[PDB]
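Participant: The structure's right below; bear with me while I get my questions together.
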Amino acid sequence: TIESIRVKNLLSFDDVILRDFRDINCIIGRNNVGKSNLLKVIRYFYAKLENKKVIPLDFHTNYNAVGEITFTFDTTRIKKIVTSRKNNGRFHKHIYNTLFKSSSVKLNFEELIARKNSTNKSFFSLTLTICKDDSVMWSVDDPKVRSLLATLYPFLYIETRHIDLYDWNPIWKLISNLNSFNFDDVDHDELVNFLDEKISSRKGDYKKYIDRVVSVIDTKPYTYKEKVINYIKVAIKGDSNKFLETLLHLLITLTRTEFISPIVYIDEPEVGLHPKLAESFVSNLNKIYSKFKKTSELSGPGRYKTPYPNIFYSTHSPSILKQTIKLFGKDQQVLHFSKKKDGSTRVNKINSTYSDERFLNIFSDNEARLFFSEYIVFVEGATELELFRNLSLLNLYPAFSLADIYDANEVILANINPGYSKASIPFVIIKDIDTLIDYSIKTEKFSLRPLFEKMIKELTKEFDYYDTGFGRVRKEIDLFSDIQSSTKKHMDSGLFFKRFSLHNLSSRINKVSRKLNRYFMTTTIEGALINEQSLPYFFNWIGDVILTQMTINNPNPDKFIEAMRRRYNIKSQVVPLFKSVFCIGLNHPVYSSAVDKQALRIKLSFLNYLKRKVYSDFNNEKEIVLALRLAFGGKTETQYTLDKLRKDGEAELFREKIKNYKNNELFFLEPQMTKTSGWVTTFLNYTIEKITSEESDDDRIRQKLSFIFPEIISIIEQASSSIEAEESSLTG
Amino acid sequence: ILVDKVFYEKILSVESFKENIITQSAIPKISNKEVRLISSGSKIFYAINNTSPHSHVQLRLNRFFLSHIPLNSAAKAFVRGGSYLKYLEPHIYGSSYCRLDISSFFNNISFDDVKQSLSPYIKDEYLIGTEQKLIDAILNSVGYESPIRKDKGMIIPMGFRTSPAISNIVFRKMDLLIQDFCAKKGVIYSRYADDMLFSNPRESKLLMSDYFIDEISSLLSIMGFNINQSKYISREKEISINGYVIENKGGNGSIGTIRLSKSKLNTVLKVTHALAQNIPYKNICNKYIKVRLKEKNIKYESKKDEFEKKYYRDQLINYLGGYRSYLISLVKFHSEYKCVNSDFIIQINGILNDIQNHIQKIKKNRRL
RNA sequence: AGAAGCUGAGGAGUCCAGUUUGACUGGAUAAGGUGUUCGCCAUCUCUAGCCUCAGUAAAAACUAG
DNA sequence: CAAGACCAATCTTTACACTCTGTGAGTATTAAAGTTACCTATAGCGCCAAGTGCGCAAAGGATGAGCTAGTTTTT
């Protein structure tokens, strides 16, 4: 039961301290060199404990002259066992004379009673120092203490990548050292006589055979461990994943009646295993762990209160981490190594305990994958996933592909708590401006959401002294508080703003909240997708959709086209002809040359009619953008959608015109108009393909994309710069 | 790092000495008309003018040059991440404690030692023609010819911005020597500025013997340093350093504790008692604290009885906030290392609660 | 030798000690009690143990729950 | 008062010269290719010229405003 491990100036460590160990400690990270160095440090310390000749470790820097390894052992249970008046034995008295004798004879009669016998925890500290001349020194100059500590807190290391299934040495080592039997009372002669009596035709034949064999094979006598192993083997009835399972089960079972607490390290438990196999392994370990637990009403024979040993895992599989988090819960922790700016291993704790039972039950592989990331982007809606995960868009920016995007709500963000592991896993939370400010039409005043109030309270810092450069934050907070009323004026019947633009306020709040890892977009995703500079591309995409997806419903195209041309007017009745001729179909048949020409002429006439109507009904060319981004489930300027406007009963003419456009001409676009339909991916792919065809150079196409889409490109560039700043540290 | 001609041409000297480079003129030294002569007891502090070519060069050297040369971990002063608590922490594992001080640490730093220490990191070339070298040009911005100490020549004076880094770089060699000496004896060594702390975890009288003092003096004599015989302390099982008490009853595998004396907290307790007894803020800020608003500092009369009150309120709240910050720094140090007595933790928690309540009361009274 | 010592200049009242009939000099208020490695140390309790003026440069850590 | 104990790295290796192609006895005796080769970065605030600056610190309207600044250690 180790509590603290400290390493100073060794290998890749400057000053690293590990504490607050649990039963199911798990180690993850990108810097495998740090894990290897930690394992080497532990093995070196335990080899020097047992007086073995090994090579001393190297120094991180040569401007020092010492390297220290410090270990702290929680010697509380052993003290309670030994100091009791009931236990009178050789081993107990020897342990007291070795561990608790020196530290207790220097205390008076006041500290011993009622001050160290109620709830105190006893600690033992051992320090190992390596000098510049390859000299090794101990803080305690007594080999007996080191031997007792080694035999009371054994260390076991398991490597699964290179493991031999034909060797059972760890199993026998665990069995031999976790028994409460004295095997020296079994005399050889009586056992030989018993075996001879059991199998013999003439008395004494087996004994004579054994004597003749021994007289020829005379070698060194058996040691105690060999004798106990032979006795166990003759007693039992028989002899990668299975070996590890057996080791863990034996370790858990045999320690329930002993005061020896081993420490186990396991490397890559999931090598060459199915995910279901790893999940079953963790589940079986948890079931065996819970079988021997005696807490509260759970009592009876076979249930104990003995503490469990410490287990460390080195894994690269999200499945094992997910199972460990879901099953063990409060009895586990997650460690992250990473590096530093100049190059040095770190150790941080990642939050893995959740107070929400729904989150634990709904825990899946995406949450575990969030652990194995170097930059997380949190978004609310499902359109952000469709926009940021586009393959063509990420092809041109080989720096945002190293970040993972996750959909999280307020409760999900609170449960995850990304701020705890801020130095290990950088993150950014992207939200909309509507989450902070709410605008109304009937009452000409803004309002502040509770999230804005919480952010203001967090930014406000009482109990502080003066600091230059901090008064600006206070002034901004005061302005945000006083902008509560903010009387304004809306034109076009509560549709636009006189002069606010929602841009200066957004920039100021972004500057204020950058310290909290937040970014508030001026508009929604659909607002950024279609802007005043993207109208030609949107129109071209609509035209391509009309040209391709629209096909003749009738199996015979020529006869149907001729009949509908002779039945409906080509100019005045173009809309009914388009509605009754062309339909959306997955398969696009190839027609004759004359039929293709007629279809192309009809499509061109329809395109001309729609563009003329669009440019005639609306004049300022901004209401076109507003209608386009509002029909695709969006809000603009006033933060109002179709349902909100209908409930508010405002802008009747605009809503009626939009309804007429939807139900009269753009009937084919309607299925690709609801939320989470797939128009974002198609539009992005078409735009990227067009710009790639037009411009060959990567710089030119990137510049054109930045010009067409300012906001999303700015977000991507900022994330890429943040990743590049911390690329060296978060990379093995 | 290796500074060459272009580095000094662009980074170290961007605009202050650009006029003297094209004209092929030697970089002047710091004259006696640009440095003040502040006095405090038997100590002399040299202050340079805030508007001078050398001040900007010193700041640039401190930020870009004197921040990458490796140091020794035994030095925990004037280094990022270092603190007095980290200077006292390693000695909790020891049973015997010894303290030593260096006499005239900054005044005894030889200039040639500084030049030799900084030579490997500066390219050997002539900055200005064939008259002045780059190393000499850089070093002329850190030294000063003291009129009162003309016998010793020119030294690096206390009060300049680049002095602590130069001191650490110079004393790195001595720190290495002392650490190597102490490692063989099993003694933990730490240094803060010119104070050395030694701790022995074993049961022995090595730190109470004259042999240790003789060895330290012999080591320090290589570079011309001396110890102060009036500040030598050697004790067992308990030591007090400026109100910080380190205790360890002894024994194998024993861990000590660090606390603060009652005298260390006397002033804050007196201030809290006076504030709870409704004492005027003028008396509290003048008697207990040493803050006083002189009438000469007043520039414009305007209104009289409104700026003194707010000045005193701000000074009181700043003092309370600073002491609260100090106490919670102690709490954070405990959380990181867990080497603080529990009763002291309870006491400081109560004191922090009382201080926060007093600050809230002061703010409410000011608002009313 | 050497090394410290010290941010200074003071003033009013009171006490002690010395010289001295009449003034001067020296020491002194973050109090009292307890234990001490006797340290300019630790700990405990109050009602918290005098006033005025000058001077105050640099580098690091700390705004938690 | 003097005193053994006087850092690490400074880029890294590798290697005979002559006329003779096998052998060499200086009072004080490395060096030239190859492969790299590293990063330093900013302070009150606002404004217009958009960072190379200018103004101002009363608004404001170009020189009345008004104007504080933490603890501890070294020292």
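We number chain A the way Swiss-Prot does; in order, the residues shown are 2-240, 258-750.
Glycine residues also receive a Cβ, built from the backbone N, Cα and C atoms like all the rest.
Reproduced below are the annotations present in Swiss-Prot:
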BINDING   A:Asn33, A:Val34, A:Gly35, A:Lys36, A:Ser37  ATP binding site
MUTAGEN   A:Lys36 to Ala  No longer protects against SECphi6 infection
BINDING   A:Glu398, A:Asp450, A:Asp452  divalent metal cation 1 binding site
BINDING   A:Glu402, A:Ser623, A:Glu641  divalent metal cation 2 binding site
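Just tell me what is around each of these and how deep it sits.
Facilitator: Using a 10 Å radius centred on the Cβ of A:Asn33 (ATP binding site) and all shown protein chains, the other Cβ atoms total 12.
A:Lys36 (mutagenesis position) carries a helical DSSP state (H, G or I). Taking Cβ-Cβ distances under 8 Å and a sequence gap of 6 or more within the same chain, the neighbours of A:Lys36 (mutagenesis position) are A:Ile28, A:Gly30, A:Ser332, A:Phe355.
Cβ neighbours within 10 Å of A:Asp450 (divalent metal cation 1 binding site), excluding its own Cβ and spanning all shown chains: 18.
The DSSP secondary structure for A:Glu641 (divalent metal cation 2 binding site) is helix. Around the Cβ of A:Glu641 (divalent metal cation 2 binding site), a 10 Å sphere holds 17 further Cβ atoms from the protein chains shown.
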Participant: Just to verify a number: CA distance, A:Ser37 (ATP binding site) to A:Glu641 (divalent metal cation 2 binding site), in angstrom, no decimals.
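Facilitator: Answer for this pair: 63 Å between alpha carbons.
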Participant: For A:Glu402 (divalent metal cation 2 binding site), what is the tally of other C-beta atoms lying within 10 angstroms of its C-beta?
Facilitator: 21
Participant: Tally every other Cβ atom lying within 10 Å of the Cβ atom of A:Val34 (ATP binding site).
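Facilitator: There are 14 of them.
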Participant: I want to verify one value. Collapsing DSSP to three states, which class is A:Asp450 (divalent metal cation 1 binding site)?
Facilitator: strand
Participant: By a simple count, how many Cβ atoms lie within 10 Å of the Cβ of A:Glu398 (divalent metal cation 1 binding site), its own Cβ left out?
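Facilitator: There are 18 such Cβ atoms around A:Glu398 (divalent metal cation 1 binding site).
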Participant: Can you tell me how far the Cα of A:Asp450 (divalent metal cation 1 binding site) sits from the Cα of A:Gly35 (ATP binding site), in Å?
Facilitator: 40
Participant: For A:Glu398 (divalent metal cation 1 binding site), what is the secondary structure by DSSP, using just helix, strand and coil?
Facilitator: coil
Participant: By CA distance, which of the binding-site residues (A:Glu398, A:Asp452, A:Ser623) lies nearest to A:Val34 (ATP binding site)?
Facilitator: A:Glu398
Participant: Under DSSP, is A:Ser623 (divalent metal cation 2 binding site) helix, strand or coil?
Facilitator: helix
Participant: An 8 Å radius from the center of the A:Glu398, A:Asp450, A:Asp452 Cβ atoms defines the neighbourhood of the divalent metal cation 1 site; name the other residues of that chain inside it, in order.
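Facilitator: After dropping the recorded site residues, what remains is A:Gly399, A:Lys449, A:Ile451, A:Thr453, A:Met539, A:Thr542.
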Participant: For A:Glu398 (divalent metal cation 1 binding site), which of the listed binding-site residues (A:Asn33, A:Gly35, A:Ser623, A:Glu641) have their CA atom within 10 A of its CA?
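Facilitator: Neighbours among binding-site residues: none.
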Participant: Can you list, in sequence order, the residues of the same chain other than A:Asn33, A:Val34, A:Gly35, A:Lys36, A:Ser37 whose CB lies within 8 Å of the CB centroid of the ATP site?
Facilitator: A:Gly30, A:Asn32, A:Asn38, A:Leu39, A:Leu40, A:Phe355, A:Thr363, A:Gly750
